[PDB]
Every structure is written in C-alpha cells, then in structure tokens.
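A short write-up of the structure that comes next.
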Amino acid sequence: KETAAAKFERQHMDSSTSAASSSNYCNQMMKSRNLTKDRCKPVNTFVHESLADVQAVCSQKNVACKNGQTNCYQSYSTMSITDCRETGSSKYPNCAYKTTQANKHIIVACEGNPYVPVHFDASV
Ligand SMILES: [Ru+3]
C-alpha cells in the first residue's frame, strides 16, 4: 500500500527538473503521476528541490494550515516549483493544464514518525 509520505512524493516531488521544463510539462506530469486517473485534478504543485530539502521543511517555520490544523510548515528559503492549473477547455480524460514555473516558499503539512510531508498546502 502507498503510504501518505509516498503519495506526497508521487503527487508533489520532481527533483529531476530544475524548473518547469516545457509548456507541456504539466500535461505530461499530471498524467504520469496518475493525477488524471479518475478525473482532472484541478490544481497541483511540483517541487524541484531534493527530497531531503523538502523533508527538512517539517522542522522549519510552523504556520497554520489552510484547514485550521497546526501541522503546517513554511520553507525558510524559496524553492523552485511548478504550478499546474487545469485550463477551461480541459475535458476529462484529456486533462489540459497551464504550466507555470516560480520560486516561492512552500507550505506543507507534516505527520508521523518520521515526521514527513504528507500534503502540499500552499506556496507564498
Ligand atoms: Ru520570501
């Protein structure tokens, strides 16, 4: 079974690329990472930093989660990320996305032991 930690890595980690490679990055990634299996996931973010760096965020700046929980953390340093947003013309199963590269602080929710990232809350 896929753990919460593994799911976070599948849905949000992409250390291979340094930034939003091409304009079709999201179209390929959202599909390959199985985010368009049962439907077109509305929005999703991929982080282009090492796994260690992202996991380290769980010990960085503690901030409130969007859902009101207190287990969210903001990276002290900005990180290379790619935001994927479904286009208005997108129609399942042919999910279409707009790829946007950026450098911002990420906010992730952490849980468990080891205390690791399990949800991507936001970027600021
Ligand atoms: Ru800043």
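Heads up, chain A uses Swiss-Prot numbers, so what you see runs 27-150.
Backbone N, Cα and C atoms are what each Cβ position is placed from, and that goes for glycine too.
Under DSSP, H38 (mutagenesis position) is assigned to a helix (H, G or I) in the three-state scheme. If you take the C-beta of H38 (mutagenesis position) and look for same-chain residues 6 or more apart in sequence within under 8 angstroms, you find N70, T71, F72, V73, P143, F146. Taken from Swiss-Prot, the feature active site, proton acceptor covers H38.
Long-range neighbours of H145 (mutagenesis position) (same chain, six or more residues apart, CB within less than 8 Å of its CB): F34, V134, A135. Feature annotation from Swiss-Prot assigns active site, proton donor to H145.
Long-range Cβ neighbours of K67 (substrate binding site) (same chain, at least 6 residues apart, Cβ-Cβ under 8 Å): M56, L61, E112, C121. For the recorded site, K67 (substrate binding site), the DSSP three-state label reads coil. The annotation substrate binding site is assigned in Swiss-Prot to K33, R36, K67, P68, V69, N70, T71, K92, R111.
For the mutagenesis result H38 to A, the note given in Swiss-Prot is Loss of activity.
Under mutagenesis, Swiss-Prot gives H145 to A with this note: Loss of activity. In three-state terms derived from DSSP, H145 (mutagenesis position) belongs to an extended strand segment.
Counting only same-chain residues at least 6 apart in sequence, those with a Cβ under 8 Å from the Cβ of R111 (substrate binding site) are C52, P68, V69, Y123, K124, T126. Residues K33, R36, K67, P68, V69, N70, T71, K92, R111 are the ones the record ties to substrate, and the longest Cα gap between any two of them is 22 Å.
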